[PDB]
Amino acid sequence: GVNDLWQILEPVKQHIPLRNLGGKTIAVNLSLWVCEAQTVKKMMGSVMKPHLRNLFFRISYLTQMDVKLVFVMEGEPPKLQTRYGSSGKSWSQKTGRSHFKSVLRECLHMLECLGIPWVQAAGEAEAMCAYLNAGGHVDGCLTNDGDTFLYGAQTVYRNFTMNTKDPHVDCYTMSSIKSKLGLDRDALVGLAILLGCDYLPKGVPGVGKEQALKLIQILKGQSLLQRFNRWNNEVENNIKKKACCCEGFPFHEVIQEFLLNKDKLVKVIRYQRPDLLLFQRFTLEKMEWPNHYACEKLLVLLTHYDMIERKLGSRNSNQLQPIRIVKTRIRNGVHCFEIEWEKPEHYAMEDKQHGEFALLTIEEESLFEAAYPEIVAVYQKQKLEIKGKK
DNA sequence: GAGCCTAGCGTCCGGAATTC
DNA sequence: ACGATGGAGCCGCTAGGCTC
DNA sequence: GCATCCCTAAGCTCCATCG
DNA sequence: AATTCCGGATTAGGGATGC
Ligand SMILES: [Mg+2]
């Protein structure tokens, strides 16, 4: 968490709407989402836990945008005693941390119900995100604020929001940082050194406004030049650097903390079909969702998963079967079909007599045609029949 | 933060401020 | 017959107030 | 009978009642 | 300097009132 680093990286950031993330895989810092949900203050009298709710609806929206996800489960930080409130040990602090971990466990449970993979990070989640990105396992890393670039990530997405107007993420690519700003990974690390990180809150003595001028000065290397100083215009910025030298270079250990990679993968990242029964059970006992409501909310994820599998070329009997195409529709400028489906196993209906009429979705024409070309074919046949009739 | 539920709009064109 | 003017319902989008 | 002045709507799509 | 707005302008109807 460098002070003012995002401001430094602002000229490179690009406003990217969420729909434009289709076909991309993103690692998600689950902890940041859970804390963000904890920050909600509106529902004072009825503060139902929005950690699970926001997680689910974000997952649903991104899934409908053809965005696959893998969630990173935070581990233990490597480094942390003033015998005050400042020390993390305290009943309210400890028990609160236990509650946070419990919420994380529940979120993991819902991820398993949805069939979405989650990995285990050794330490900070950001490190595992950058590990997935650098390893080609994901296309981007989603974080409101973090040192993901310092852990070696190439692409970072920021400021996620689902506002009806302007759903977007601010994108930061490493290549455009090295080209437009001329900042390599080591340059970012050293910038985090003089400006301070989540480990070091101090931005002083270096003002930081002239550190960019130092980066303009030297083009070859960054950290090595901080190294020769231990053996030790230019004299003046080096004088402020001397004000940093009286500190004694305690941040070297932080450097090697950023550069060392401890994260590993135990199992291949895999996606499974959402479990309708397990999802009804979980949402019922954890969020007090009626079974019919949980089914109604999960239907779009079931249809999306099955359509994806059929497009991949694998078809099984357990997949959902469309009864018919009702009519063509348009959703946010996208051409879609209104699909009436057949009632799947363990699906709960609100209306006893008409629930089977109620089973309905709206799917993108492209993906639905890839999944059920026969259904699309008979619909287009009926359209040829109406145009031929008149 | 996101969803749910309700309401109401729905023309063309050009100067305008400064890219939802 | 005919088809034409209705007209009521619906559709897609946006906004506001309240709920989970 | 026709003119004047002001206000308001302005999407699409079936069916249906009417000349 | 360029691409979103919104304020004014269109066109057509309807109603109340005036010649
Ligand atoms: Mg973390």
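In order, the residues displayed for chain A correspond to 2-81, 91-242, 310-467 in Swiss-Prot numbering, which applies throughout.
This entry, so its header tells us, was determined using X-ray crystallography, 3.0 Å.
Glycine is treated like the rest: Cβ placed from N, Cα and C.
A:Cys36 (mutagenesis position) falls within a helix when secondary structure is assigned with DSSP. For the mutagenesis experiment A:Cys36 to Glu, the note given by Swiss-Prot reads: Abolishes endonuclease activity on both Hollyday junctions and 5' flap substrates.
A:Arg54 to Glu appears in Swiss-Prot as a mutagenesis experiment; the accompanying note says: Reduces by 50% endonuclease activity on both Hollyday junctions and 5' flap substrates. Spatially close to A:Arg54 (mutagenesis position) yet at least six residues away along the chain are A:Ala38, A:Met364, judged by Cβ distances under 8 angstroms.
One mutagenesis experiment catalogued in Swiss-Prot, A:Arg93 to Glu, is accompanied by this note: No effect on endonuclease activity on Hollyday junctions. Slightly reduces endonuclease activity on 5' flap substrates. Neighbour density for A:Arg93 (mutagenesis position): within 10 A of its CB lie 7 other CB atoms from the protein chains shown.
According to Swiss-Prot, the experimentally introduced change A:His109 to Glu is described as follows: Strongly reduces endonuclease activity on both Hollyday junctions and 5' flap substrates. The Cβ neighbour count for A:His109 (mutagenesis position), using a 10 Å radius over every protein chain in view, is 11.
Experimental mutagenesis at this site is recorded by Swiss-Prot as A:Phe110 to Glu, annotated: Reduces by 25% endonuclease activity on Hollyday junctions and by 65% on 5' flap substrates. The Cβ of A:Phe110 (mutagenesis position) lies under 8 Å from the Cβ of A:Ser32, A:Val35, A:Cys36, A:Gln39, each on the same chain and at least six residues away in sequence.
The Mg(2+) 2 binding site annotation in Swiss-Prot covers A:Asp155, A:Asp157, A:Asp208 and rests on similarity to another entry. Around the Cβ of A:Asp208 (Mg(2+) 2 binding site), the number of neighbouring Cβ atoms within 10 Å comes to 15.
The annotation that Swiss-Prot gives for the mutagenesis experiment A:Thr380 to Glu reads: No effect on endonuclease activity on both Hollyday junctions and 5' flap substrates. According to DSSP, A:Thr380 (mutagenesis position) is assigned to a helical segment. When Cβ atoms from all protein chains are considered, those within 10 Å of A:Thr380 (mutagenesis position) total 23, not counting its own.
A:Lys404 (mutagenesis position) counts 9 other C-beta atoms within 10 Å of its own C-beta, drawing on all protein chains shown. The secondary structure of A:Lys404 (mutagenesis position), as reduced to three states from DSSP, is extended strand. Under the heading of mutagenesis, Swiss-Prot lists A:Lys404 to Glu and annotates it as follows: No effect on endonuclease activity on both Hollyday junctions and 5' flap substrates.
For the mutagenesis experiment A:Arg406 to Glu, the note given by Swiss-Prot reads: No effect on endonuclease activity on both Hollyday junctions and 5' flap substrates. Of all the Cβ atoms in the protein chains shown, 14 others lie within 10 Å of the Cβ of A:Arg406 (mutagenesis position).
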At 10 angstroms around each C-beta, which of the binding-site residues A:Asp155, A:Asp157 has the fewest other C-beta atoms nearby?
A:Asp155
Neighbouring CB atoms within 10 angstroms of the CB of A:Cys36 (mutagenesis position), all protein chains considered, total 14
For the C-alpha pair, I'd like the distance in angstrom between A:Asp208 (Mg(2+) 2 binding site) and A:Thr380 (mutagenesis position), rounded off.
42
Across the 67 unmodelled residues, what Cα distance in Å links A:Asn242 and A:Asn310?
17
